[PDB]
Each structure stands twice: as structure tokens, then as C-alpha cells.
Amino acid sequence: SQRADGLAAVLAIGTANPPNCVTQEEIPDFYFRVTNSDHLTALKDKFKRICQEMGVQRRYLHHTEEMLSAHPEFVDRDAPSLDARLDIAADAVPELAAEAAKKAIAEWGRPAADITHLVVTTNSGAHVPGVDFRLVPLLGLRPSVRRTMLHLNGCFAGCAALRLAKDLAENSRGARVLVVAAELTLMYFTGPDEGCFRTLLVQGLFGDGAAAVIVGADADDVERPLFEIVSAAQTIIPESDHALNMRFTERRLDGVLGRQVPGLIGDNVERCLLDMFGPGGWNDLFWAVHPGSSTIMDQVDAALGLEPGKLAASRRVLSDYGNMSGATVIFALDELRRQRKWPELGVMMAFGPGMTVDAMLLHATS
Amino acid sequence: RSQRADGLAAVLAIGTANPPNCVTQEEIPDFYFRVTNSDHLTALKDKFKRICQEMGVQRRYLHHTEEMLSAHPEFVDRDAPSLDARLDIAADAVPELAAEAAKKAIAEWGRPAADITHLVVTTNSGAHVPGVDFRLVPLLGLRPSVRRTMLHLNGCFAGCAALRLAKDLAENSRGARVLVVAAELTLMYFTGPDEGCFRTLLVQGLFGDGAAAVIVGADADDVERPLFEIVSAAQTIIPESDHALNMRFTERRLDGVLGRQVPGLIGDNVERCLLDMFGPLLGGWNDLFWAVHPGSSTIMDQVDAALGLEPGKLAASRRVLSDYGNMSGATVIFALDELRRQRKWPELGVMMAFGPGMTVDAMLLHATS
């Protein structure tokens, strides 16, 4: 065979979201209505204070009032419903992912058929053939496109997905990689419980979306390289696997959102980056970071002493779409170039269970 | 751009492992209807008895024991939620079994777990974050900055898919050493017998547990012994066949479908597949060596007839189906390991596996000295 010569670069970015948009102001009433609990005035009150301090202005949801009425089991906090959840996802994800993918392909400039590798990641699924497969007919990808399917990788999925693309693009001349991350929060949706804070954090922080990226090295003259992926690394924060967990259950996609999370990223981020990239302050770089929440973003700002405008793009995404798991960071990178229209080097990173920090040192181009 | 490897990624070591509880095919019929309280269904047991006798498997290894089944009455109740208990058991057993296999592989390789740069793990028996890959970190003494890839639920073609990924990880970075691990615990499918559908009996007389690990890396040290260089890794789909085979998690267990059309769809299309996949790079298939996922004996026949292979070509593969049964994504790796032992001539060979899609994931290999 033959290989590529230069660095894998991001050639295009495409995103998409469910049509149903719920503002943050209206999330409490909506939520407490479809979950039949408007009587729990106090809990609904703790949920109002919470929401106002999350950093989100609005979210997009595939699930609606009609869909939830069609499935009272999603609300019955203690009833099996994964099947119903997976059947809706089995169709909705490929749909949403294709849309975001077409958008990326449109900016890129070449036909879906020119894609040689497909890397898909999402927590909203569990099928074989998976989304990666169903995207072939939906996009018009060649049958021999080389696929990787990543089911359930959590909040650091996008970055993790982009790490494999780099090597996929760099080790084969002409190789072109479509990376797709998509998330559907109906996987976690359930009624509230007087003592379960995680259900409210989720309900007021997560949102639906899919993000797409075309990666390739030795870009044509027709292609417009936006970012070069200099290095792609990952590391773990010591003894913190009990702060973030996710797992499929009979009832839904469950887990744990420890209060220590923000403090852990805050105390370890700088160290994590230096171990990952070691080889002139952090403000000399540009940033595209998975916005866990505003607190999390405040922890990163503090630890790195970044000027407000550095994570502006990232907070903007959290604010306009909410937390969309792995796709969030790619939305972030997108928002970063929209407004760019100065530093040449930057960091694209995301945290998730582990705790795991996945990142890439990027190089901006014309 | 940083330094890349010079030559092709190569298999420097292979290690396998299986749960301690071995069950022979002759024992399967009694074991199964007993623990499923269906021992009164004398007619159905006879059906499952002859089906079992022509699968091409003489014995298997199962993590689930009768004591474990008695402790989980919910497992044999086809109409009862239990994915929770199945996953809980797997969250502990898979990484423990996967460690055993990776350790044997690291032992063969000769180098320290600390020299491992990337970790790629695949398995249908898991659904957690941190997943099996993270857990192998403390269990194997791997460096924290090791670059992980967790592939949840990829089916019977996972072994090859995982290895296809490793080729690029290893080749793109000078000094890269990839640890690939595939593991399968069939308790994820375990349930009682059924009149309406015999997918259960099929799975019950064919699948077994196992885990396999491989160290992949290019530019071998003088202390390393490259076994097979991964020349090319590709993947393709067979038309209008996604209906004959599929899997998905359900509240009751890991379910799916096994169609009768599966074996015929492979015999009718393998050659087209290999051609489209490796076309240019490659007077008959009987000149290559073969490591093939062994769905069943019938599937082995189909490949033999379609490619025109003599009985010896797929012996290593049939040998694995016989000694272990179908262990999903890990099977094709046991086969390569078996081939390696049944060779202690063709320099080029094909490592191939099939799965839902239908998908054909294979690599063109080069046997070294």
C-alpha cells in the first residue's frame, strides 16, 4: 500500500439537532408536567434554582409530550423500559447523525462516496449492525468503507473518536474519515425522586445533538483544512472512577454524577495537559473544551488562568444546546471557527468517566 | 508530523483464556434442560440433541455454573427483566478474564506492560464507562496515559475490526505497541427453551466463553518475534442481508436473530467480498493460509466450497470451533493462534470474520520466519 505524508487535519464540521426546542426558563414546568409531579412543589423548586445556575439557555429534544404519553414506562422510575428506549434510538440516531454528516460533507466539498473510513460514537444505542452500518445507505457511503462502532464511551467520546481518525487518515494516502458523535437524552429520561439530585442535574444540563467531522491529511486544493491534529493523547485522573459512572440498566441509561467532579478536573487539568503534551502561558493557546457545566468551565478557567474569551465558544455551545455528551466538544470547535472569522496552537479536550481526559493539540491554518 | 513506524504492524504475541468450567457437547443437553426446568420437554430436548451433535463443537467453557444459575432464577425466565444482573456479573468477570489473556500475551511478547502505548478492547459482554479497557489499567500495570479504545457490542466480527484499528495505531507511531483484547461471556444470552423460536437452542449448542489478546507493533526489536505482518485490513458489506443476522441489548438479555440464510449468504458472497476488499493487492485461494471465524461447521463448509479450499486450510479454524465453540469476536484470534501452532508454508494468508450487516472484516497477512 501507501501512506499519507502530513498531519491529519479537520476539513469540515457539521452539526444538527432535534426540531423540538425547550428554553431553560420553560424546562421546569415541562419536566414536572410530563412526569406527573406538579404536586411536588418543593422538589420542583429545588429544580428551578438548579437550572438557573447550569449555564444553559435552551436544549433540543427528540422526545416530546406526545412521545412520553405514548410511553408511561419511561416515567415509572422503577419499571423496565430500555427496549422502548432503544427502539426509538435505533431509528432516531441514524437520522440525526446523517443530517449532521451531510452538513459536514457539504462544507467539505466531495461526495459521501469519497469517504474511506467511518468512526461513529454514541451512548444512545446498542445494536449490531449499529449506526455506523445504517449510515451507509442513509449517506451513500461505499460498501467497503472501513467502520468502527463505539457504543457508550461517555462524555469524552468525541475526542476519543477524533483520536482514531488521526491515525486512520495519516496511515493511508488519500484516506478521508467521517467522524460522527450523536446523543439522545431520552436514554436517561425518567421521573424525579425526592432524593436523587442526579436526575435533576441531567434533566437541566443535557441536550440532544449530533456532530460531524471530516478528517484527512494532504488536503487537496479544493479542500479547506481548518485544523491540524498535531498530537492526540489521553490520560487518567488518579482514584476518581467513583465520581463518574455510566451503565445500561433495565430501567434506562443510569450512572453517577459526583459532586467532586468539577473539583477533580479543576485540581488535575493542568497536570493532565503537561503529561500529555509537556514538550508562554495557557492563554497563548486557543480552546475547545467539553463544557461539563459553567462550574466545570469555571474550574478550567481558574486552574489555567484563562482570559474569559478563551472558553467563550465552549460556554456558548453549552448555553445554546446544553450538554450533548461526546458531540458537545465538536460543536465547540465549530463555534470556535465561526467566531474566529488569533493563536495558532490550541487544545481540544473532554473529560468523562475514569476520570478520563482525552485531548488533542491542534494547529489552526488559513 | 511526528515519527511513524517503517514496516507493517505485526503480531508479536497471542494469548487466550477461558472460564474454568468446561462442558462437553454430550453434556450440554442434560445440563441445559436441567437448569432451565424444561427436562419434561422430552421432544424438544431430542431436537436440541441432534442439533448439538452437528454444530462442530465437542466442548465449551462457561463462566455461568449451575450454582450461579440457581442464584439467578431470573435468567431462565424468558419473560423477566434481568439485563442488570447479567451486566453486573460481566462488569467483574470480563476484565478478570481479559487480564488473564492479555497477561499470557504480554508474557509471550517478552516486554513490560509499561511499553504498551495503546489499548483496544472489544466485547458484547459489557456496557459501562469506565469500561473493560479502563479496568485493565490497574490489573495490568499499564501506564495511565495509555491510549484506550473501548468497542462495546460489535458482534462476531469484532476481533478483526479491533485488529484493523491496531494496524494503524501501531504503524502511525514509531515504537507503538498495541494490546488488542476481545472477550465473550455467553451468560448474556442465557435463557430457557422456547417453542416459537429455536434461536436459543442454536446459541446454546454453539457459543462458549473466552478471551484473546494480541500485541501489535511495527519495527520489531531484535528481542521480539514477529509472527504475522498485517499487510492490509479491510471490511465490506453483503447486500440485502441485514435481516438474517442482528443483535441488541434488551431488558431480558442480549437478544437478536440468526437466520437460516446466514451460511448461504457467506458461501455465495465471500469470494466477491475478498476480491473487492483486497482486489489489486491480490491461481487460487488454496495458496493462501487461513484463520477464519468459525460461525459453525456449515459455515466452514460454505467457505471451503466457495473458495475451493482443501480440508487442511480451515483445520485450525474448525479445531477452535471444536475445542471452544463460537466465542464471538475472540474466536478468529484463537484460530490464528491455533494456525501458528499447527505450523510448528504459504507466506500470504487471510484472517477473516463475519457478523451482522452482513459484515466481512478481514486482513491479508504475511507469515514471517
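Residue numbering in chain A adheres to Swiss-Prot, whereby the residues present occupy positions 20-298, 306-367, 375-399 in order.
Every residue, even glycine, has its Cβ placed from backbone N, Cα and C.
As recorded in Swiss-Prot, the features of this protein are as follows:
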{"type": "ACT_SITE", "residues": "A:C174", "note": "active site, acyl-thioester intermediate"}
{"type": "MUTAGEN", "residues": "A:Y207 to F", "note": "Loss the bisdemethoxycurcumin-forming activity and formation of bisnoryangonin"}
{"type": "MUTAGEN", "residues": "A:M265 to L", "note": "Loss of the bisdemethoxycurcumin-forming activity and formation of bisnoryangonin"}
{"type": "MUTAGEN", "residues": "A:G274 to F", "note": "Loss of the bisdemethoxycurcumin-forming activity and formation of bisnoryangonin"}
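Comparing the Cα of A:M265 (mutagenesis position) with the Cα of every entry in A:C174, A:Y207, A:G274, these being the recorded positions, the smallest distance points to A:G274.
Summary for the recorded positions A:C174, A:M265: the Cβ-based neighbour count within 10 Å is maximal at A:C174. When the mutagenesis positions A:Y207, A:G274 are compared by the number of other C-beta atoms lying within 10 angstroms of their own C-beta, A:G274 comes out lowest.
Annotated pair A:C174 (active site, acyl-thioester intermediate) and A:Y207 (mutagenesis position), C-alpha to C-alpha distance, rounded: 14 Å.
DSSP assigns A:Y207 (mutagenesis position) to coil, not to a helix or a strand. You'll find the Cα of A:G274 (mutagenesis position) roughly 9 Å from the Cα of A:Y207 (mutagenesis position). Here 7 residues go unmodelled in the deposited structure, bounded by A:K367 on one side and A:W375 on the other; the Cα atoms of these bounding residues are 10 Å apart. Where 7 residues go unmodelled, between A:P298 and A:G306, the Cα positions on each side are 13 angstrom apart. A strand conformation is recorded for A:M265 (mutagenesis position) in the three-state DSSP classification.
Look at A:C174 (active site, acyl-thioester intermediate): DSSP puts it in a helix.
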